[PDB]
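The structure appears right after this line, and notes come after that.
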There are 2 protein chains.
Amino acid sequence: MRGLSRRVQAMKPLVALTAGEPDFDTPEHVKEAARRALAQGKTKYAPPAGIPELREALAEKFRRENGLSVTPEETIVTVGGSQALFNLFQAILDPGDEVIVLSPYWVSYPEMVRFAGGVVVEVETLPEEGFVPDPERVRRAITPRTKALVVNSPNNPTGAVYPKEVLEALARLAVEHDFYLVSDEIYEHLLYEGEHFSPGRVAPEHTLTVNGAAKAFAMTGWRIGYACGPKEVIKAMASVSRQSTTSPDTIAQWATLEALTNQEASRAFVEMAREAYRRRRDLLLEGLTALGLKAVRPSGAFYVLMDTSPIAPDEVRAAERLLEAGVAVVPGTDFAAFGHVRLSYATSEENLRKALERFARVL
Amino acid sequence: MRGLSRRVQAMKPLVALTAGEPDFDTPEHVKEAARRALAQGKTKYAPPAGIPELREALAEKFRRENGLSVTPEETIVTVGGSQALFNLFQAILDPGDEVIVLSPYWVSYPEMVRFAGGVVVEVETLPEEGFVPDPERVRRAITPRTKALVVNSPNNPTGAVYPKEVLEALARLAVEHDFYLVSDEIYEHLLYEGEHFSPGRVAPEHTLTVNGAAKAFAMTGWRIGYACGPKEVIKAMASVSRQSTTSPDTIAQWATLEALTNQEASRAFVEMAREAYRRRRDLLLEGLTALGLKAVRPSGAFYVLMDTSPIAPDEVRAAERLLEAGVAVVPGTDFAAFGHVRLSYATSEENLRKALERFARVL
Ligand SMILES: *Cc1c(COP(=O)(O)O)cnc(C)c1O
Ligand SMILES: *Cc1c(COP(=O)(O)O)cnc(C)c1O
């Protein structure tokens, strides 16, 4: 023994509506590609930035679906979208550098930022404003130390989808003040209304687009993510991978290739899931409204932030009360969504009905 | 844009005998377990420290095969042995802390150490001493800033196997001076003569044992590693995983479980590979001797460090000459094995014969 490092010591330590992954299993066409890979002996080390075939397909995906002008060399395959974010912050942050985070935010953002020595500068997003950021508020938080701004749309945990105008405004601030715009787009296919716009169309040399197969193809356990952006940053990210994970699982990389190239089979899965989620969202929202429980209507992902005022004075107490009632929910504390609890509708309509029933018994 | 971080900027940028992975494909019993996992829908997120079933099997493995007294909670599954090492250094090193590394060393050790802010203190290992460390030399490099000492046996790239007495001496220094002993044991099953001793038997609260399925079961592309040691360090390591990779591939975790529980099928693979490697080693060594090329006889792994004095004045030039001759070798520069080139015998005997033929044409 000797002692743990400071960075590690500074880290923050029934019907369930807490899921952060699809209830659907990964589509058969992807499972098949994995089986073929095993049979073909695709079990050796892959390059740090990923199997070239995948990087090629990734360039086509970002260009075709997102309108991004990228080359295969400006693409990288990682161990989940989480490692894409982690490697990114390790590659661009020096201790002291600031990163603007829009609250409510995904729990992991501030963790990853601080682990690299960065300073988290939180900019609040309001319920009454539909949880869409106000570029003016963001403009006020910019300082000479600002290294990056994190944008996540469709958003976790709000479910909000930022309109193109806002995304363009934020991209302009990055160019204007010379910093990186980190765009987390993993929920792009879980969109019920509106359109998914990619900021990188506007500021390609400032934007690092993070995505992955996780939520879109029900591949959370496969651990395959991807990102694109300025070649020098992508290269730096591959360097961090070389010294940590070496490269993602080779079998999972070949399976993901199938998910991207077999557009027909994947499209069918995406449409099926989206329609299923939409039904669940509507069902949930109607029930909450009927009970007089406030919640901003989500347009993407499979989350809903519910105001817990009528349940208890704070999210923690509210989460406990609902637990007593037989409903597991995620308190919004760690998301900086105080007075709110996060509901996930990636479960059966039956479970959603049972939860609503319980909610009523609590009121 | 804005700029890359200092830590990333400070990173160091035909018959082939350069392989760092087995030429054998992963055994069918492991492939089967993976297929069953897919069929059973084991595709969701796993806990950060790994699937509990695997951690249980890991405790049995370290205890049964290595004589280590560990509990499942003092076990962790990572994305390759490389991430085990990476997370470890991120969890115990503060900028300035020193880490003793025995040269020749595996290229990645100093990279990972510096990335965490540590200082690499290199202690030389001599050819004439069979590349086995001298505890006295190691004792001289210890300072009040020493945080850890890295030991790798069987060794990459030397192939040396350290005798129990030496391992015990090094473990004693760690207790005596109060620092961590990092023992990289991934090549334990690729042993031709002698016995594999685990330092952790002597100093359990000072030793972090790193291992993995990579070289032993020809699973380099599956990316599954594991380690055991002091509960607080293991816990810290799981925390780094939570904020980076989340958890290793779920399918690969279930496949690895089979490799550890089906001792019969795995033992058979290990014995087959070991016998194949032994033959190749002997063949290679005889040929080198016949040509008058010096090389310390390896007892483990599948590497051989060859003295390039008769080929050229330095490894780089020697590597180039051999390349012209149609033989790809790894120059020992990055291993701190100057005047030497690293040969890998994880190929067919035919390719080894062809390489020897070429070597002759060069002399
Ligand atoms: C799922 C998710 C990610 C990345 O997930 P991986 O499972 O690691 O691919 C990143 N951000 C948010 C908001 C997510 O929901
Ligand atoms: C293979 C190896 C490792 C770890 O490899 P993984 O493929 O990441 O499990 C660590 N040290 C040495 C010397 C190795 O040869």
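We number chain B the same way Swiss-Prot does; the residues here are 1-13, 33-382, in that order.
Every residue gets a Cβ built from N, Cα and C, even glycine.
The L-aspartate binding site feature in Swiss-Prot is assigned to B:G39, B:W125, B:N175, B:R361. DSSP assigns B:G39 (L-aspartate binding site) to coil in the three-state reduction, placing it in neither a helix nor a strand. The Cβ of B:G39 (L-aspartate binding site) has B:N175, B:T239, B:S363 as same-chain neighbours under 8 Å, each 6 or more residues away in sequence.
Just so you know, the Cβ of B:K12 (mutagenesis position) picks up 10 other Cβ atoms within 10 Å once every protein chain is counted. Per Swiss-Prot, mutagenesis B:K12 to G is noted as: 10-fold increase in Km for prephenate. Does not affect Km for oxaloacetate.
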Taking the mean position of the Cβ atoms of B:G39, B:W125, B:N175, B:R361 as the L-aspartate site, which residues outside that list, in the same chain, have a Cβ no more than 8 Å away, listed in sequence order?
B:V126, B:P176, B:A320, B:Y322, B:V349, B:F354, B:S363
At the Cα level, what's the spacing in Å between B:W125 (L-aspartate binding site) and B:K12 (mutagenesis position), rounded?
14
Inter-residue C-alpha distance, B:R361 (L-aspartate binding site) and B:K12 (mutagenesis position) (nearest angstrom)
19
Express as a whole number of angstrom the distance that separates the Cα of B:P13 and the Cα of B:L33 across the 19-residue gap.
25
B:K12 (mutagenesis position): secondary structure state under DSSP, collapsed to three categories:
coil
